[PDB]
Structure formats: structure tokens, C-alpha cells
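Following: one structure in C-alpha cells, then a few remarks.
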Amino acid sequence: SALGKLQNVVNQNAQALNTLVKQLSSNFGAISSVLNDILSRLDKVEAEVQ
Amino acid sequence: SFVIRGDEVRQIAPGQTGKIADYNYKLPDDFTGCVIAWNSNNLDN
């Protein structure tokens, strides 16, 4: 805990990348977060909107 | 220009699917144009 400034740079880089990867799982109002669901469940005209 | 049964007309649109769209006539997903139709029982055969 003496080196808390350097350990903060390590922790902030890891936290930012984990959040950027976790945000792939979110819907953003779409029918699924899995891109292959949308392409297989729906016709092109509906899939492009989702 | 073509003749179909009246129920098939719903397939004459960009990005549609069904028997006409699969096997006779299809419009591209970005079509610019007009689709015009009418019942024509003088041709009824």
C-alpha cells in the first residue's frame, strides 16, 4: 500500500478493459446481445433494424 | 408487368420472402420505385 499510485495505474487499465468487454453482453434495447441470434431469428428487413 | 393471384401481392416489396419472392420475381433490399396492383376478373382461366 506504499506504492498505491502505481497500483492505481494497473487497476484502472484493467477496470476499463473489463468494462469495455462486459459491454458486449448488453442489449441496448435489441432483441438479443448475441449477433448470430438476430441474423437467424429474423428476416433481413427486421434484422438490420435490430 | 405480370399477373398473379391477389393474395401473393404482399411479397412485391424490398427484402421479402415466400413463393413469388423465391421462385418468380424479387425486388432488391434498396429498391427505388412504385408497386401498383388491381383485381382483373375480365381475365378469369
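So for chain A, numbering is Swiss-Prot's, and the shown residues are 943-992, in order.
Every residue, even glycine, has its Cβ placed from backbone N, Cα and C.
Among the sequence features in Swiss-Prot, the natural variant A:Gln954 to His is noted as follows: In strain: Omicron/BA.1, Omicron/BA.2, Omicron/BA.2.12.1, Omicron/BA.2.75, Omicron/BA.4, Omicron/BA.5, Omicron/BQ.1.1, Omicron/XBB.1.5, Omicron/EG.5.1. Here the residue is the original one, while Swiss-Prot reports the natural variant A:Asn969 to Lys with the comment In strain: Omicron/BA.1, Omicron/BA.2, Omicron/BA.2.12.1, Omicron/BA.2.75, Omicron/BA.4, Omicron/BA.5, Omicron/BQ.1.1, Omicron/XBB.1.5, Omicron/EG.5.1. According to Swiss-Prot, the natural variant A:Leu981 to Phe carries this note: In strain: Omicron/BA.1. Quoted from Swiss-Prot, the note on natural variant A:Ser982 to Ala is: In strain: Alpha/B.1.1.7.
Here the features listed in Swiss-Prot are placed on the structure.
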{"residue": "A:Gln954", "record": "variant position", "Cβ contacts under 8 Å, 6 or more apart": "none"}
{"residue": "A:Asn969", "record": "variant position", "Cβ contacts under 8 Å, 6 or more apart": "A:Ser975"}
{"residue": "A:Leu981", "record": "variant position", "Cβ contacts under 8 Å, 6 or more apart": "A:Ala989"}
{"residue": "A:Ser982", "record": "variant position", "Cβ contacts under 8 Å, 6 or more apart": "none"}
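In this structure, A:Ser982 (variant position) is part of a helix by DSSP.
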